[PDB]
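Here's the structure, in structure tokens; my notes come after.
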There are 2 protein chains.
Amino acid sequence: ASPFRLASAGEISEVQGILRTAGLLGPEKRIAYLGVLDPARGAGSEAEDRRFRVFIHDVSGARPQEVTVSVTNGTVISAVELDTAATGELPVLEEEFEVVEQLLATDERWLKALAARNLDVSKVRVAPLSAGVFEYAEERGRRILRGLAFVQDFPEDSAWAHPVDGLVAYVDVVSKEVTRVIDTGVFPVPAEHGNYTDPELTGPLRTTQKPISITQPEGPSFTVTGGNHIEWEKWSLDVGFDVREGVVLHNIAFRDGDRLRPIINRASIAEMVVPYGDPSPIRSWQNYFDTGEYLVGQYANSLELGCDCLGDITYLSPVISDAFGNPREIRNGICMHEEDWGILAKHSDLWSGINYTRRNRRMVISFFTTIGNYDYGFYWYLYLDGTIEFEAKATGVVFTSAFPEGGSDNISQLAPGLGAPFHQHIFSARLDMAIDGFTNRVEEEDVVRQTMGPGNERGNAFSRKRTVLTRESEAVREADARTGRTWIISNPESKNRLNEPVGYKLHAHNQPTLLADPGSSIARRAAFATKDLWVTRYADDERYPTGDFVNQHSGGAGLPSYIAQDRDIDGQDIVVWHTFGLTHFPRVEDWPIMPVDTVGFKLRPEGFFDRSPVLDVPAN
Amino acid sequence: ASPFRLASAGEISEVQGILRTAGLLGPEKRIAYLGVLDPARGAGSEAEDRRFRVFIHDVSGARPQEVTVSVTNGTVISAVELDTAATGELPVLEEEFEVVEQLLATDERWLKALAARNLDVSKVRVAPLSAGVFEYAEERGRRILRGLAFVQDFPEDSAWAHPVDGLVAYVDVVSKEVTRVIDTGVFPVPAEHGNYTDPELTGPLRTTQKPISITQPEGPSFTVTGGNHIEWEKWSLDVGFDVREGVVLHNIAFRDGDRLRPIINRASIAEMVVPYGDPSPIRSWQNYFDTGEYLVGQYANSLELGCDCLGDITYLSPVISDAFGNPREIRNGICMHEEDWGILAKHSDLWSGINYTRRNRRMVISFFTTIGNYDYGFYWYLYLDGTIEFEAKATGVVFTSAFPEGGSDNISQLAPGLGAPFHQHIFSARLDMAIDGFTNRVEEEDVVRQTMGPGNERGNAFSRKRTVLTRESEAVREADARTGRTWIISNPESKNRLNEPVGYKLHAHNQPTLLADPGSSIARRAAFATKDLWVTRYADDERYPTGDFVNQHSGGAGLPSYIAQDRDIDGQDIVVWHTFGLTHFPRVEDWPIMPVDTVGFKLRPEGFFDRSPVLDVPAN
Ligand SMILES: [Cu+2]
Ligand SMILES: [Cu+2]
Ligand code: NA
Ligand code: NA
């Protein structure tokens, strides 16, 4: 059995049984996170030990625990009681989504605010929102959620159309108390609906779209073995799934002749945060760590054939744990298919008379998740020519507010009285590199402009310079789009046939990084988001750029603390963390449901191969 | 008949007849460029006048002419004798491609250089390369080409594998004289072949690719009427074709309810240049204006069904003129099809219970051209949601040199002894804007970071600032990727239902612009390439950023001279010129034939619509 196989239902049940037998999973306990751990370096031969890590919440007020179990051996490896005021609260539990609204519905201050606005409490939905860390001392060590109100005129109404501005509440979800209700003033509740399946708003549906049929009459060119091992057009990898990160790729390698050459040991989106830029106190605290606080894998959609995934689709249905340790399958949660990708290479040569055209293809591994109003697709692509790409597709319904009478520098108007606060969606890709194996380094490569003069008399020359990042203290880097800045991951001990180090070049989109003031809470809690590229020395406990417990965790842990170790990264087992985000000034076209917009990055081979790796692609 | 229809064979013949009857097209004359002119502003009602512009070369040494004819009326509108030392030489003629090699084959200096290197003259191919303007006074007013030598070991060999470095020659293609032969020293001629259809180099061809079938059982959702008028998913446009620019898009508009709203009046790639960054005198003069010097439309490939264009394809076969004024069809030179484009919009709403998914599509209009060693695909995309995108796909065989013994700061190694000089491929997109009609302006929009303090106590706020470009003197702009800089084209007299000006936002890729020293010849001749964005007032004679006659034209004309008029662009008929390029440090994977790499830009509606324009898209 591959140590990188997906968790099975039975493994989850065994975790549940081990915890129960150990006294760690009584009736007051709730699992907030559960996932398999990756194999240790050098374990491959042989003795598998499948370990699972668990964060256990306690609804009676006792301290939560972090536990690692061996499902192979039926044992508890470690169990530690957590002090959440110090190391952070556990991820938000799905069962807490409804608690915020329920507690507020009987609170006299909340009821007073709603009555002043002539809103029926039974129609008022409350978004259960992560709290962060601000000035409220009573929240330290307590599990808090904040609530913003949205009116549903009827049960199938889009409540996002009807934000209740001027009002926010804070709730202790363990003691089941409402800590604060803040009402700064009434705002009109926007009147128009945003019901994008209502014929009155859509108009007559188009009849002009003729069908498109994508089929594979001999089936797909990729095979799946061992549950999640992919072989496709010389690529080899394993598709993992973690309730926090979502789809994870392991052991990305390329068969070059008859050697299996590693490229990336683990690829994931290790954090994704949505900071808001509206200074109103109703929302200025708002920063949604979709990955670290809510767990994006947990909310993966079941993807329907034809509608969500077009073509010849192979599905994985990953297993996660519910809050009690029972396995739950996410049916059709991962889509895998191969797609045509236009022209790969083409040349019509006058002198030889030979005309040559070849087509490209990509392997696609994706999932789609829903976090409140947001919906995101996470796509990994592998191309015939060795390129690796990630793309996020952001859609859903924009988070709304009132639109202030005199306008706003921090909010867009979408409809009469309806606003959408400015925000960013910022991702961290954690790429545990293995370029031709684990001995790797990173160089920053800039274009170099040259002055007209001796040695360059016509002023045409230009060049490039590479700077080796030798230690972690030197490996916090920013974009420089103007100088074409990229980062090359190479293996200094593996040379191609031209005696040059094999490598892969990371091409970033160079979008803005975190805009918040450097002194803000979010700049400290999401320090990773302030820089485009970080390199660390591999360490099995350094998994997320924000640390293990992001919820209400005050700042510092994660990448800035890892980097302080100032470890050697010059020909060592290293990890690249790439920050990339979308800055979203909402547009009217984003309302009532937003068209997809994208952000991502790609890596291309750079002297990894001895010549083009796609010379053996056939015509047709 | 639409005044924007493609030229017909008969129209070309009529130009030929008008010129002949006027005394302008005798036996010594050769047509270097011929194309229809666009209709004048306000002509639409009615009286069509189809005019064609012609550049006429004279092989006997007489001065060339620029002529405009009316094929409607059978008349010569204007005919002007050109002074090429002042205003530039005419575009390279296809018949001159072979002349450089032929003249050199009997030149004793060339023969001496080849004999020193033991090369058989019959095997030596000579790339016919544009000359530019450097220190050689005798070239002023003469039609010069420069030649670089490549060995073909046999007739179906790839000569690019065997550059002859240290050697360059200059030729007067009218007087049929060799002006200079420069031999700076022998370099080994690289020995390996680059024959990408040789089984010895490809290895056994893959058998792993299973078929992909893309079909449309009811045909495509777009119609073509009037030869080149497209209607597709609310878009309306006309597809033009010009021998210089290639595919051109006219009258891009969107049917919003029952109004046809204009967006872009004319879209084209109005220049594309390839500057080289190797300071060796063998190549330091090298700058290939594929569009302005060679005419990319002229060399458009015939695109084969299945191999070049996959799916349900509708072809246009544009007509151009040969050197004598006879019409010539480029069979299957333009591909049109619609393609699935993944998820358009999706949201799974907990509170309403409604799960909603819709798919996107794009209309694709493309051609592929071959310029010596280079092959480029030009793609225009129209999406359901109003987005417009351009993409260039660069492939072919890299231009080679020797790889110097001690290495090189300006050349990559590809194979033993084989180099590829650093270079850029830099495009200019000329977008004659018509956002809701012709009264337009441009704003530069930057993200604005805000300081923590009063009014922003938590340091989370961020904003945006828009700067109106009021006159052409203010409208030469550079990228600022770090501040998320974009440019919005709006109609200040057309408001959406929220009382905000309708607009489209240009999203650039923010790649490096021209790297050459500002004092270089190429910085002067390709001044457009030094800045990302220019805005001019529309003028029917301001067609190319480099001017009308680029070949051996010394500098200044084009955009820097247009801009000096300092015309009002604040709510006027304006033209956006976007510079965007690929900076190419060749990689071993680019050899022997290069995988496609891409560059481009896109424009998205920004308050153009009153809400999402794709609410009427049906499921499935
Ligand atoms: Cu957003
Ligand atoms: Cu190139
Ligand atoms: Na590593
Ligand atoms: Na215009």
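We number chain A the same way Swiss-Prot does; the residues here are 9-628, in that order.
Cβ atoms are placed via backbone N, Cα and C, with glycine included.
The active site, proton acceptor annotation in Swiss-Prot covers A:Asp298. Its Cβ taken as reference, A:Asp298 (active site, proton acceptor) is surrounded by 23 other Cβ atoms within 10 Å in the chains shown.
Taken from Swiss-Prot, the feature active site, schiff-base intermediate with substrate applies to A:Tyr382, supported by similarity to another entry. Around A:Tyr382 (mutagenesis position), the C-beta neighbours below 8 angstroms that are at least 6 residues distant in the chain are A:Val282, A:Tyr296, A:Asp298, A:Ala402, A:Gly404, A:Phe407, A:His433.
Annotation comment: Swiss-Prot describes A:296-307, A:379-384 as substrate binding site, evidence class similarity to another entry.
According to Swiss-Prot, the feature Cu cation binding site maps to A:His431, A:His433, A:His592. Sequence-distant contacts of A:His592 (Cu cation binding site), defined as residues of its own chain at least six apart whose C-beta falls under 8 angstroms from its C-beta, comprise A:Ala402, A:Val406, A:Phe430, A:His431, A:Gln432, A:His433, A:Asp605.
For the published mutagenesis A:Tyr382 to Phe, Swiss-Prot gives the following note: Loss of activity.
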Residue with minimal Cβ packing [other Cβ atoms within 10 Å] among the binding-site residues A:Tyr296, A:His433: A:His433
In three-state DSSP terms, the structure that A:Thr299 (substrate binding site) belongs to: helix
Residue, out of the binding-site residues A:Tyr302, A:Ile379, whose Cβ gathers the largest set of other Cβ atoms within 10 Å: A:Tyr302
Surrounding CB atoms that lie within 10 Å of the CB of A:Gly305 (substrate binding site), all protein chains: 23
Listed recorded positions with Cβ under 6 Å from ligand 1, out of A:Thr299, A:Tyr302, A:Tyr382: none
Cβ-centroid neighbours of Cu cation site A:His431, A:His433, A:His592, 8 Å, sequence order: A:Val282, A:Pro283, A:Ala402, A:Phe430, A:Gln432, A:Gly589, A:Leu590, A:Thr591
Per DSSP, three-state class assigned to A:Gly305 (substrate binding site): helix
Under 8 Å by Cβ from A:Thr299 (substrate binding site), counting only residues of that chain that are 6 or more apart: A:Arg252, A:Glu253, A:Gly254, A:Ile277, A:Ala278, A:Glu279, A:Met280, A:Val281, A:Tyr552
Count of other CB atoms lying within 10 Å of the CB belonging to A:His431 (Cu cation binding site): 26
Three-state secondary structure, which DSSP defines for A:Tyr382 (mutagenesis position): strand
